[PDB]
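Visitor: Encoded as structure tokens, here's the structure I'll be asking about.
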Amino acid sequence: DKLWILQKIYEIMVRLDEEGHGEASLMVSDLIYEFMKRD
Amino acid sequence: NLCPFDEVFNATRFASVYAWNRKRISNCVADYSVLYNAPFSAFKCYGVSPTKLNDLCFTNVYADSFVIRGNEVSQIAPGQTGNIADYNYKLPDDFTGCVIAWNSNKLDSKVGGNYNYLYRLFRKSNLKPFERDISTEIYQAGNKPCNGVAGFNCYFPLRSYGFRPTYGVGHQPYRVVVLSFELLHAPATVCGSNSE
């Protein structure tokens, strides 16, 4: 459902940042905002 | 008495957007043409105009300041939505003042990432205009209460920007100053430099 993929997207945002892809992490951050604004 | 705008625009450290700083400017004279003429990437006034400012007097001026991403500067406008306008800093539909921004990559980016600047990624509802939320409660994204511990669908609500100089310009830090021009039924003691 929606909660599983939200968690996997959150985890990829964190992993991207820890592995030195900060710019990519910020892009996934934007997706998390847009995704959670939906019904 | 010269208004302390230099202390706002040329301050050494800026606030994180979620904990944006406000400075009340009062009882002073300000030359606004000196502002409009540093290199600025945004400069838009809403209830006023820059040239017209140097002849007006106001009760107070409020200067709000913070750092956001370049692509987020467009959200600092009336009627905007987005991660910054919804959850960090919200202007009202009837805003009277100016929004000023500039690229601060040289100051606010660091090799390996500057994690001192934060934004709020999660919030149950949108901010009211000029509301300030500095809470750090774990955000409950799912059905189970988080009980103060981050975990599955339980997220710490703030993120660091991690600004690095190699970022694209849309991901680089921008310093933003929002000027609110307040006119109450009271003496107008903040006056443009060509005030009568």
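Heads up, residue numbers simply count up from 1 along the chain you see.
So this one's X-ray crystallography, 1.7 Å, going by the header.
Quick reminder: no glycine exception, Cβ is built from N, Cα and C everywhere.
Features from Swiss-Prot:
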MUTAGEN   B:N10 to Q (Swiss-Prot position 343)  Reduced viral infectivity
VARIANT   B:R13 to K (Swiss-Prot position 346)  In strain: Mu/B.1.621
VARIANT   B:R13 to T (Swiss-Prot position 346)  In strain: Omicron/BQ.1.1, Omicron/XBB.1.5, Omicron/EG.5.1
VARIANT   B:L118 to R (Swiss-Prot position 452)  In strain: Delta/B.1.617.2, Epsilon/B.1.427/B.1.429, Kappa/B.1.617.1, Lambda/C.37, 19B/501Y, Omicron/BA.4, Omicron/BA.5, Omicron/BQ.1.1; Contributes to cellular immunity evasion and increases infectivity
VARIANT   B:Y119 to F (Swiss-Prot position 453)  In strain: B.1.1.298
VARIANT   B:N126 to K (Swiss-Prot position 460)  In strain: Omicron/BA.2.75, Omicron/BQ.1.1, Omicron/XBB.1.5, Omicron/EG.5.1
VARIANT   B:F152 to V (Swiss-Prot position 486)  In strain: Omicron/BA.4, Omicron/BA.5, Omicron/BQ.1.1
VARIANT   B:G162 to S (Swiss-Prot position 496)  In strain: Omicron/BA.1
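What's the neighbourhood like for each of these?
Guide: When secondary structure is read from DSSP and collapsed to three states, B:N10 (mutagenesis position) falls in the coil class. With a cut-off of 8 Å between CB atoms and residues at least 6 apart in sequence, the same chain places nothing near B:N10 (mutagenesis position).
Cβ contacts within 10 Å of B:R13 (variant position), excluding its own Cβ and spanning all protein chains shown: 10.
Counting only residues at least six positions away in the same chain, the Cβ atoms of B:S16, B:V17, B:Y18, B:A19, B:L158, B:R159, B:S160, B:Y161 sit under 8 Å from the Cβ of B:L118 (variant position).
DSSP assigns B:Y119 (variant position) to a strand segment in the three-state reduction. Same-chain residues at least 6 positions away in sequence with a Cβ under 8 Å from that of B:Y119 (variant position) are, in sequence order, B:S16, B:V17, B:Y18, B:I68, B:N83, B:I84, B:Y87, B:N88, B:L158, B:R159, B:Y161.
Look at B:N126 (variant position): DSSP puts it in coil.
A coil conformation is recorded for B:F152 (variant position) in the three-state DSSP classification, outside any helix or strand. Here the Cβ of B:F152 (variant position) has 15 other Cβ atoms within 10 Å, regardless of which shown protein chain they belong to.
Close to B:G162 (variant position) in the fold, though at least 6 residues off in sequence, lie B:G113, B:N114, B:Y115, each with a CB less than 8 Å from its CB.
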Visitor: Reported as an integer number of Å, what is the Cα distance between B:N126 (variant position) and B:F152 (variant position)?
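Guide: Here the two Cα atoms lie 23 Å apart.
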Visitor: Taking Cβ atoms only, which of the variant positions B:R13, B:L118, B:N126, B:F152, B:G162 fall under 8 Å from chain A?
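Guide: Out of B:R13, B:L118, B:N126, B:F152, B:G162, B:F152, B:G162 lie under 8 Å of chain A.
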Visitor: Roughly how many Å separate the Cα of B:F152 (variant position) from that of B:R13 (variant position), to the nearest whole number?
Guide: 35
